[PDB]
Amino acid sequence: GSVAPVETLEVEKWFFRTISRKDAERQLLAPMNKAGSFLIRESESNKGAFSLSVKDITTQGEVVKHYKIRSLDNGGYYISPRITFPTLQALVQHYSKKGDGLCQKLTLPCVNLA
(Lines of atoms letter the chains of each structure in order from A and count residues from 1; the text may use other names and numbers.)
(Lines give C-alpha, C1' and ligand atoms only; values in the text may rest on other atoms or scores of the structure.)
Protein backbone atom coordinates (compact mmCIF):
# COMPACT_ATOMS: atom_id res chain seq x y z
CA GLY A 1 0.00 0.00 0.00
CA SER A 2 2.26 2.69 1.38
CA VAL A 3 5.02 1.75 3.89
CA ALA A 4 2.97 -0.55 6.10
CA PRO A 5 2.74 -4.23 4.93
CA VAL A 6 5.83 -5.62 6.68
CA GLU A 7 5.20 -7.71 9.80
CA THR A 8 2.42 -5.76 11.51
CA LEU A 9 1.27 -8.12 14.26
CA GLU A 10 -1.48 -6.49 16.31
CA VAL A 11 -0.87 -6.83 20.07
CA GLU A 12 -2.40 -3.76 21.71
CA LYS A 13 -3.53 -3.55 25.28
CA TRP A 14 -7.06 -4.52 24.30
CA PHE A 15 -6.75 -7.94 22.54
CA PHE A 16 -4.91 -9.86 25.27
CA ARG A 17 -4.53 -13.64 25.77
CA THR A 18 -5.89 -15.60 28.74
CA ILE A 19 -4.27 -13.52 31.37
CA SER A 20 -5.35 -14.22 34.87
CA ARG A 21 -8.51 -12.53 36.11
CA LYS A 22 -6.81 -10.44 38.74
CA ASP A 23 -4.05 -9.78 36.24
CA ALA A 24 -6.03 -8.04 33.56
CA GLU A 25 -7.67 -6.23 36.46
CA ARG A 26 -4.25 -5.26 37.96
CA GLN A 27 -3.37 -3.62 34.67
CA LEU A 28 -6.61 -1.71 34.13
CA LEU A 29 -6.69 -0.69 37.81
CA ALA A 30 -3.25 0.88 37.22
CA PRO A 31 -3.26 4.64 37.92
CA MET A 32 -1.97 5.22 34.43
CA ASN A 33 -5.25 3.93 32.93
CA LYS A 34 -8.94 4.55 33.59
CA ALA A 35 -12.48 3.79 32.28
CA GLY A 36 -11.93 2.68 28.70
CA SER A 37 -8.71 0.70 28.81
CA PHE A 38 -9.81 -2.94 28.39
CA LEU A 39 -8.60 -6.56 28.39
CA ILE A 40 -10.44 -9.11 26.36
CA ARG A 41 -8.91 -12.21 27.89
CA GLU A 42 -9.74 -15.66 26.59
CA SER A 43 -11.62 -18.06 28.77
CA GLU A 44 -8.95 -20.82 29.16
CA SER A 45 -11.71 -23.43 29.39
CA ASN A 46 -13.72 -22.93 26.21
CA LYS A 47 -12.48 -23.46 22.66
CA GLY A 48 -13.81 -20.11 21.45
CA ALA A 49 -15.16 -17.99 24.33
CA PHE A 50 -13.60 -14.84 25.85
CA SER A 51 -14.15 -12.28 28.66
CA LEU A 52 -13.64 -8.48 28.91
CA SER A 53 -12.44 -6.23 31.79
CA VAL A 54 -12.87 -2.41 31.75
CA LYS A 55 -12.10 0.01 34.49
CA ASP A 56 -15.24 1.01 36.37
CA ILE A 57 -15.34 4.24 38.22
CA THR A 58 -17.68 4.23 41.19
CA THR A 59 -18.01 6.04 44.50
CA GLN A 60 -17.19 2.64 46.13
CA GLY A 61 -13.58 2.76 44.94
CA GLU A 62 -12.09 2.17 41.50
CA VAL A 63 -12.76 -1.29 40.10
CA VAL A 64 -12.88 -3.20 36.79
CA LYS A 65 -15.79 -4.76 34.83
CA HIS A 66 -16.68 -8.24 33.59
CA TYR A 67 -18.61 -8.74 30.27
CA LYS A 68 -19.15 -12.34 28.97
CA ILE A 69 -18.29 -12.82 25.23
CA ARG A 70 -19.84 -15.83 23.47
CA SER A 71 -18.86 -17.29 20.11
CA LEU A 72 -21.60 -17.93 17.61
CA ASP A 73 -21.26 -20.17 14.62
CA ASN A 74 -22.96 -17.45 12.57
CA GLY A 75 -22.55 -14.40 14.73
CA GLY A 76 -18.89 -14.09 15.80
CA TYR A 77 -19.14 -12.54 19.26
CA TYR A 78 -22.00 -11.17 21.30
CA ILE A 79 -22.28 -9.68 24.80
CA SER A 80 -25.72 -8.10 24.60
CA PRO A 81 -28.10 -10.14 22.44
CA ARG A 82 -29.42 -6.96 20.84
CA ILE A 83 -25.93 -6.59 19.22
CA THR A 84 -23.63 -9.20 17.66
CA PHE A 85 -20.26 -8.72 15.83
CA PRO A 86 -17.98 -10.83 13.55
CA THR A 87 -14.77 -10.38 15.56
CA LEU A 88 -13.89 -8.64 18.71
CA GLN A 89 -12.26 -5.81 16.74
CA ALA A 90 -15.63 -4.89 15.23
CA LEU A 91 -17.18 -5.38 18.64
CA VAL A 92 -14.73 -3.14 20.39
CA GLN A 93 -14.85 -0.60 17.48
CA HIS A 94 -18.61 -0.29 17.75
CA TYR A 95 -18.29 0.17 21.49
CA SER A 96 -15.47 2.62 20.65
CA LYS A 97 -18.12 5.17 19.48
CA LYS A 98 -20.66 5.10 22.26
CA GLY A 99 -21.80 3.22 25.32
CA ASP A 100 -24.50 1.19 23.73
CA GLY A 101 -23.88 -1.93 25.68
CA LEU A 102 -21.22 -0.83 28.13
CA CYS A 103 -21.93 1.99 30.53
CA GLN A 104 -18.55 3.46 29.66
CA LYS A 105 -17.39 3.39 26.16
CA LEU A 106 -13.85 2.74 24.96
CA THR A 107 -11.24 5.44 24.97
CA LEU A 108 -7.65 4.13 25.16
CA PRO A 109 -6.37 0.56 25.78
CA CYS A 110 -4.03 -0.19 28.73
CA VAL A 111 -0.53 1.26 28.96
CA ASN A 112 2.41 -0.98 28.19
CA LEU A 113 4.55 -2.34 31.03
CA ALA A 114 2.24 -3.91 33.61
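Residues displayed in chain A correspond, in order, to Swiss-Prot positions 105-218.
In case you wondered, yes, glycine gets a Cβ from its N, Cα and C as well.
Record features (Swiss-Prot):
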type: DOMAIN; residues: 118-214; note: domain 'SH2'
type: MUTAGEN; residues: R145 to K; note: Impairs the interaction with CD79A and CD79B
Self-check item: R145 (mutagenesis position), number of other Cβ atoms within 10 Å
Solution: 21
Quiz item: What are the helix, strand and coil residue counts for the domain 'SH2' (118-214) according to DSSP?
Solution: 15 helix, 32 strand, 50 coil
